[PDB]
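**Student:** Before anything else, here's the structure in question.
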Amino acid sequence: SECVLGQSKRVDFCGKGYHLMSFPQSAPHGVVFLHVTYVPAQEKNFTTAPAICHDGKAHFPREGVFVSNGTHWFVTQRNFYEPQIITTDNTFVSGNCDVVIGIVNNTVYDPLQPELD
Amino acid sequence: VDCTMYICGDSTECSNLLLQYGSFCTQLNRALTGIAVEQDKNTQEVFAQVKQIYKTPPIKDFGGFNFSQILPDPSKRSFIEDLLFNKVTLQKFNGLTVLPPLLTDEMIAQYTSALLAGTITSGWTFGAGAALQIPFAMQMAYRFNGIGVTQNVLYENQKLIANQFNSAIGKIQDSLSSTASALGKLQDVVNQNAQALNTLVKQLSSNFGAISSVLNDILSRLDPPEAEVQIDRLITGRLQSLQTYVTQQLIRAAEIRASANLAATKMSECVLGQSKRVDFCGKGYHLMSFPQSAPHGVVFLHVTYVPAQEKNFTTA
Amino acid sequence: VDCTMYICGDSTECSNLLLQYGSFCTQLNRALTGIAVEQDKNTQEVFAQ
Amino acid sequence: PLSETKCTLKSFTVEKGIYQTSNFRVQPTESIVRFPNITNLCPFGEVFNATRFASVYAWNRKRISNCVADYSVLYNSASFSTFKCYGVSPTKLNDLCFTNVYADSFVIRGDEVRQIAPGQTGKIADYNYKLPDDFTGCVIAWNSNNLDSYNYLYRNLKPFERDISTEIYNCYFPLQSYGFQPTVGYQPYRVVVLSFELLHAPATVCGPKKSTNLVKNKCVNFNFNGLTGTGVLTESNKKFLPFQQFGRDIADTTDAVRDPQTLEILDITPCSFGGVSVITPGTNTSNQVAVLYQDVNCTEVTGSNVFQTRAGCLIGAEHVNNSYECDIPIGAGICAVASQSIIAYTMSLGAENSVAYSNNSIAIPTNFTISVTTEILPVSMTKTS
Amino acid sequence: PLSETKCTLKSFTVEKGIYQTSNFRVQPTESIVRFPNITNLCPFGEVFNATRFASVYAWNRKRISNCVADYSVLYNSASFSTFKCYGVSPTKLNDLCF
């Protein structure tokens, strides 16, 4: 009921990994499930930070995490490496950036400013 | 148990008298060995949920959280597991024996430390593949965002949450050290099993209608043509008692299997991840869970988030 | 259920002839009271949420 | 050792695993007997060879104690008519010791000689003599009308009750007398009954046994004063009391006993027994087999290569050092075919790695793999009727 | 009652709770017996004190009813030889109605 008709979010209930789908199969005196699951591989390590100081404001990600390959900071989804320039359309802001423990200084873009020129 | 020895007790006459009852002895032996082998399956399904024996780093900078009272000590075993092992106050004489478990308490206390070291260091990930390190405050922010509260509410309040977690760990250690009847759900099982074995061993002082309750006595002062009937009475009584014991043990082992299944599911879905099931792991919104070994079970410590000091507003 | 009264029925000689059967009746009484307490715990766990 | 598997499983090929084939118990030897010191014949002649035996109203009783009683010198004779023992085997009374002996004697009819028994009704069974819902020693009735053929008289009473009054009890006296004359229904028989007691006090009367020497700290079989047992005898820190003859903890098994000849208290314990279990790598692979004695210190037994583990003693398997995955479970942290032998190691839980944890580093995947995993679940059983 | 608890639980100390110690029943008094009013003895002598006992070809049979019987006056004597009652105890026959 919960793995064939839908998609279970219960850990290790219908496979080893993240549940995508399931196919049932009959049997002599039972049932055989074949769970199709998604498993990440070929990980890489980056430098991270909880927020970002920008002109006295603290920028937190909207969906994802701040990563750095040594030089420059991008935003990714926490389950895959697909980096993107840090802008204002994907990082909300709350409070002055003196409280968060471990803020790094960096730049945050604003796609409206260049369109003004 | 050994049926031919519990019933007779090294009396060839009684052995011959009993051999004519079919294979009841082999059947009871089979049932008992079945449940004895199922117990190890229960244990390995609850605890062996991990693939590698993770380890904790020597530098402890977990954003201000104090995991010293749950992480193991190089003496064995953690401090809370030792308090648990102390909170419980638990033979082989005649046809009875107690097999040892397959996993020593050392290995179980090592499993419940691998799981803990993997939960503090990687979060959800090690239960779905390889362990992907993450600073603890960011993992806690992921969890907060999971329960519906934005992540900045943690980074603004990291110190207060660390202090509350430390004070709650202290509260649990005290409530364990002081209060009696802590692990009643395990003392109950131990007492039931021991009382059943006690009744079994005490059922050997009954006559069931015979002249005496000891077999070598009737063997001594009577003739085989008459000794047949007295030995038969004792034999049928002891057989009925052994069968009763085996059936009640079967029922109790089925119940214990259901409870170990519940515990395995709770480990898989509350320790390896974050449960969105209401009141499944704690009262409130689930953040994380830490397992702990026990004498004959497991003890979960669920860390949950509960709102307080609410206000009233007008809405639209 | 009570053993000594269900199976004997207030007969002193029957009770005497029954005392020689160990403690089967105490064990059955114990089992029955166990399931009674469990039937109480069931409602206590379902409704007192 | 292997063939017991092929027999316990009723097959010629058994798969891998660890089976329970049988038990083992170190059989005892050199059985001993331990009877009291006083060894003098008992005077049964001053009992059975009398002539003045009272009537059915005042049937006599005498006590016997403080001797050794040869019973096989009376039971095996043609001198008695009915020699019927209730609860005891007549050919065995030369091994059982008693606390006292009660010999009751009287003279009754040869027809009414059957009514001296528990469970019979009649005249003397209901008015003169009775036996309870239990056993007496034996009944011994011999025809003695040759030396008897009036002076013998007889009348709700209980077993072992005496009626001494002879009064008229509607004026009718109830008593009556016999007739002594060689003229079948009234031919008199001289009858006695022997009554014993078992395991209620120190015993003094029993037959000609040897009272052999004593042993200690060995699994021996003893015939200790009518109490027969098997086990190892040890010395006790405990002490009994002047009024204690033996002891026990639970379930009617004697756990300690004082001596009848030396007043010394010894402890009795069951001698080493246990189960045996055969770890086999499967017959299709090979035929060698390891064996383990459960809860046994193998100081008591083949012993080619011995390893003493928390589960028992293991023979036939080599204790290897480096942990591997678990092949065959043994218990208590041991698991067990590699390199032409059987090995017994300490199983390990898996690869031991430590994730590099830092407060400013993270690990993010770059590729992925989709997988399919099977899972089998039974839903029905056969509908037997 | 506390002694009955300490006895039922094989212990000199007992924790809280509610235990079942025993049953209870009001014992009856002054037993009664109610037999019919018709009390006129019947002649078992006209059965036993006879000589025309037919042979084993036509072994005679007679019926007895409508009386308060008297069984002791027969059983208690030494007149007979074999007195074996199948299913009943002779000393009880003075309490059984047929």
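Using the numbering of Swiss-Prot, the residues shown for chain B are 736-811, 815-828, 853-1078, in order.
Determined via electron microscopy, 3.3 Å.
Note that Cβ sites are derived from N, Cα and C of the backbone, with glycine treated the same way.
What Swiss-Prot records for this protein is below:
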type: VARIANT; residues: B:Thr859 to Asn; note: In strain: Lambda/C.37
type: VARIANT; residues: B:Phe888 to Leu; note: In strain: Eta/B.1.525
type: VARIANT; residues: B:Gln954 to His; note: In strain: Omicron/BA.1, Omicron/BA.2, Omicron/BA.2.12.1, Omicron/BA.2.75, Omicron/BA.4, Omicron/BA.5, Omicron/BQ.1.1, Omicron/XBB.1.5, Omicron/EG.5.1
type: VARIANT; residues: B:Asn969 to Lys; note: In strain: Omicron/BA.1, Omicron/BA.2, Omicron/BA.2.12.1, Omicron/BA.2.75, Omicron/BA.4, Omicron/BA.5, Omicron/BQ.1.1, Omicron/XBB.1.5, Omicron/EG.5.1
type: VARIANT; residues: B:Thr1027 to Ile; note: In strain: Gamma/P.1
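Are these features on the surface or tucked inside, and what are their neighbours?
**Tutor:** Sequence-distant neighbours of B:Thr859 (variant position) (same chain, 6+ residues apart, CB-CB distance under 8 A): B:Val736.
Residues near B:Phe888 (variant position) in space but far in sequence (CB under 8 A, at least 6 apart, same chain), listed by position: B:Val785, B:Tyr789, B:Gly880, B:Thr881, B:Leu894, B:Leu1034.
Taking Cβ-Cβ distances under 8 Å and a sequence gap of 6 or more within the same chain, the neighbours of B:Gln954 (variant position) are B:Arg1014. DSSP classifies B:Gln954 (variant position) as helix under the three-state reduction.
B:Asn969 (variant position) is surrounded by 17 other CB atoms, counting those within 10 A of its CB over all protein chains shown.
B:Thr1027 (variant position) counts 17 other C-beta atoms within 10 Å of its own C-beta, drawing on all protein chains shown. Taken residue by residue with DSSP, B:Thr1027 (variant position) is part of a helix.
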**Student:** Among the variant positions B:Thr859, B:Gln954, B:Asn969, B:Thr1027, which sit with their Cβ under 8 Å from a Cβ of chain D?
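**Tutor:** Cβ contacts with chain D under 8 Å: B:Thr859.
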**Student:** Work out how many Å separate B:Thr1027 (variant position) and B:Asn969 (variant position) at their Cα atoms, rounded off.
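**Tutor:** Taking the Cα atoms only, B:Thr1027 (variant position) lies 48 Å from B:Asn969 (variant position).
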**Student:** Taking each of B:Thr859, B:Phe888, B:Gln954, B:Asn969, B:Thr1027 in turn, which of these variant positions have a Cβ less than 8 Å away from a Cβ in chain C?
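**Tutor:** In terms of proximity to chain C, the variant positions that count are B:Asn969, given in sequence order.
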**Student:** Three states by DSSP: which one describes B:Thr859 (variant position)?
**Tutor:** coil
